[PDB]
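See structure below.
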Amino acid sequence: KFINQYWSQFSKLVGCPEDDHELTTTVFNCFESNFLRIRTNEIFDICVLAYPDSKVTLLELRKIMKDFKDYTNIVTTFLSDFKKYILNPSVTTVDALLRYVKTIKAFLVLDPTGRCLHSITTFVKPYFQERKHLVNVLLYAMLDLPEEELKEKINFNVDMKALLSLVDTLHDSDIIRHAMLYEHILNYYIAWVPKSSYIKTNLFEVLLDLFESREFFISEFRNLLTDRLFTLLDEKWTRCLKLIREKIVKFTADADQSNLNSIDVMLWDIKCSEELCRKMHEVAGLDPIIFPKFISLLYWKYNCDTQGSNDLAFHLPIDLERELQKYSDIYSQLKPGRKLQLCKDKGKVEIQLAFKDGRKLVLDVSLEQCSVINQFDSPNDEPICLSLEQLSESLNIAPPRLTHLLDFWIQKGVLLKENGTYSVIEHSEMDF
Amino acid sequence: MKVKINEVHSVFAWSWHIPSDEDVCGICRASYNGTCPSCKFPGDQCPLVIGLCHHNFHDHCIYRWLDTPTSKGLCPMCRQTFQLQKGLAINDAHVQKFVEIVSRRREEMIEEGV
Amino acid sequence: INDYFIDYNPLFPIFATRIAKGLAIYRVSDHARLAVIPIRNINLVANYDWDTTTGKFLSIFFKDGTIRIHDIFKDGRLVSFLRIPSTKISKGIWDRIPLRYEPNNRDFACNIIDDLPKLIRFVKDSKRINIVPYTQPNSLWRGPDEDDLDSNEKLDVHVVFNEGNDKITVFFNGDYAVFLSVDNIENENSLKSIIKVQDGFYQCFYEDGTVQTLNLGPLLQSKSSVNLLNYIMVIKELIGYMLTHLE
Amino acid sequence: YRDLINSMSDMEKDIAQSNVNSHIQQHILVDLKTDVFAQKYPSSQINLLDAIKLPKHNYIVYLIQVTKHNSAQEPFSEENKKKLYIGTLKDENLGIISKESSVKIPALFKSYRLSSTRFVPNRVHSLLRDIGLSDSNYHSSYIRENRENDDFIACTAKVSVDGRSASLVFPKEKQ
Amino acid sequence: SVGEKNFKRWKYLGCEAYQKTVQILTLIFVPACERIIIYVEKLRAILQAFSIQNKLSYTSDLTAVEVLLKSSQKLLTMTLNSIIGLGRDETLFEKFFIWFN
């Protein structure tokens, strides 16, 4: 465009012939030098905001930078702008990391080696350790946890559209037999091809570099899997554990293997529970409605032994308790030398609630919640009104804990609180 | 109101029943419910054994200890001849394995003149 | 958050809010508390001013004559304490002027202090007597920021106005004080607002509508005059630095 | 040694006060107080409230209370109204640019001290959206802290100066 | 009174009482006095020039500056004498305790 607009006039001014090749080449060399200069100035907005739309320009930039001074100027300019804007504690930590990882992938595309990423890394980590919630939210971002679990114990709002965006970036994955031996030995051996490494192309490894030790990372990973393997594995975390195992083994400390061992035991515990249950339903003909899981107490980090309050000894329904005891007795028969303990705070039950008006409500409730609602089960169709003191004695549950359990059914529209007594709502005068 | 139970997903925890900070193997110092350093999975893959001296070890820890020439077939905790306690179903699957290792080593001490 | 107060930081998305326990800082985006400045009485505070050049610091003016500045990025911890001799404060403004001293051939005034090795300090801990590099007492809040690439030395000017008499006092670099006497003393008008036009240029608005302009420009375009201001502050520091080690 | 250093320190202050202050003060000029609104308003008593500068703009926005001088020949006229004229002056010479428009105060807002109004820059609109987006004890209809606290007016005066506007807040100090 | 316990303390106190004393004089006092001289000298030059460049009728006397220059010069000369003296004091100090031991 510039040549078509001014070159003829410039050649007329100079008087040199229009076809001066060397002059045009030097002009072209100045243009690309100017293009390098401008992009260096704007590299922050290029990588932070315009990415990935400007990623094509980055490839063009990669064709231009040749000297070590260019890289140093780029990174020192980029770190200057980043810390000027992003490293403010006033910026939300969620968006800060989101823009951070956006820069990481941008520079990785720009720099396959990733040495600049290492330099950017080493400069930026102390600021990350300055923020406190970063570890929790990032690992939750790693495992793609639902927002409901996030909102349960995190007291600051988390931007959902950021969460989806970081998830999408995280899941981005764009990052004759004797004659051939003579040819390949000529084609492979005659065709002449003209602080540790820490510059691996994996973005997740860069993310792992935040922690001074991966021990906390793998420890928290154990906690979340032990939680999830309870609530039920999702395939999405199988990739996560595969990744976490992959780098840790490659590096190889004692505690790292301690938190690396039982994760497959959890898989083994679920696998054995799936297998032992099938053999069990075949041998003694138990109720096929029950699906028990046999877990290794030491490795699930489940503190059944917290030795101080008398409060988990709630009574299960007689029919359900008898069926569960049958499993424990014959487990001792199938596996001699082992005793089976039912974790009463632990478990999920699907119950179907049938009302007099024809409404059927199917919910997944805990063992404690099923025990409370079973107290209102009327075999003789008589309306059961139970006071708080009566329910506490029958179920051996503390009153404050009972109120929370009873509030759950009230919110579900099952129980109604009238004058201190809880009664079943049998007839709803409002469209379901 | 009628309550119908459609499906039950219960969680059970298994632990070793020991015929009574001490629920640890005296050889590997790992928990009985845990794995020895040579085993990965607990339970069947790292079973426990109880000797006549009432000392508990992982199956592989004591077997490895008994396979050493310096052990002389004696318990590492009490120096008594290690023999699996009879009548315990936990020991039933390992009786033949431990009788052989104690017998072979007893023959080796006779052959070595000690 | 409802309040008739709050001044937004021009350079970053923060506001400074006033609550009973003290001055509080919350992020605009998250409404999450960032820092708390413990203040005893609101009535004692004449005004509070933000940092125009950087925004990293914040200024607080006391009616008695005390100036206190705290860093927001540092969880609101106090960084420097200032006093002005026997001055009643109505309302003060904090300005930072970046100097641009470009190399000129006509300027042969070479510097030698830079060539001379920098001094150090003797501080003794419980275990032993240790040796540390020398830092100016006010250098912690004036030092070249790691965060600031354009690390040119910044002139620190604090402008103070006395109530009841409309007396103007300018304070340089935290140590040197200059007193200017206004002739228009006949009326006791309260100063309504202070407005900054550019570096070294200020306009004052009184309740009666009269405008008073303070211009530091002639000081600024004079190379030596600024150097004179710098030299006088240094010599007072070193002599006290000397007396500190003597005792 | 202590005497000599102190002998130096005290006279060092003498050098600072005697000479340096004299030199510095000379390079500092103070403009005489002048009236600019007299030309536009020569028959009105002027009361100034607040005025700030728009960043990246060389114009001075000001809020003034204009009360006409009542001569001794017009007895007790009900025109003694405080008019909150808003104008613009160029930052350098304080020159009037746009004709002042008297903002009409609704009758509901006459019970507030208009003199206490202060300027609030840098996107006051952001808090208005965020107040309703945060489950706090602050309600926007007027931004009110519960039903039992003082009410403060946020007068987002859209003074369109060359296409841009500022924001104002009216504090509550009941008369 | 003295014993072995205090004697080592006496030597430890005495050596630091001299060897550290000379350090602060040579390494702090010497660099500062020269810096004061330089700044004072530059301070004098600035005022003299604007007495001429400005050609303003009122002049500020320089007698305050020259007093500081002389006094500052006196300090450095006085400082060096002490360092020489403390050099002797270390010699006397050591010969005493080697005999006292």
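Residues 1-20, 37-130, in that order, are what chain B shows, numbered as in Swiss-Prot.
Per deposition record, electron microscopy, 5.4 Å.
Cβ from N, Cα, C; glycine included.
Features of the protein shown, as given by Swiss-Prot:
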- B:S10 to R: In APC11-13; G2/M cell cycle arrest at 37 degrees Celsius (MUTAGEN)
- B:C41 to A: Loss of function (MUTAGEN)
- B:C44 to A: Loss of function (MUTAGEN)
- B:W81 to A: Loss of function (MUTAGEN)
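Cβ neighbour count for B:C44 (mutagenesis position) (all protein chains, 10 Å cutoff from its Cβ): 21.
Distance between Cα atoms for B:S10 (mutagenesis position) and B:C41 (mutagenesis position): 30 Å, as a whole number. Candidate mutagenesis positions B:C41, B:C44, B:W81 yield none lying near chain A, with Cβ-Cβ distance under 8 angstroms. Residues within less than 8 Å, Cβ to Cβ, of B:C41 (mutagenesis position) and separated from it by at least 6 positions along the same chain comprise B:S47, B:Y48, B:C52, B:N72, B:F73, B:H74, B:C77. When the C-beta distance to chain D is held to under 8 angstroms, none of the mutagenesis positions B:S10, B:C41, B:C44, B:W81 remains. Within its own chain, B:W81 (mutagenesis position) has B:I43, B:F73, B:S87, B:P92 as residues 6 or more apart in sequence whose C-beta sits under 8 angstroms from its own. DSSP gives B:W81 (mutagenesis position) a helix state. In the three-state DSSP classification, B:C41 (mutagenesis position) falls within coil.
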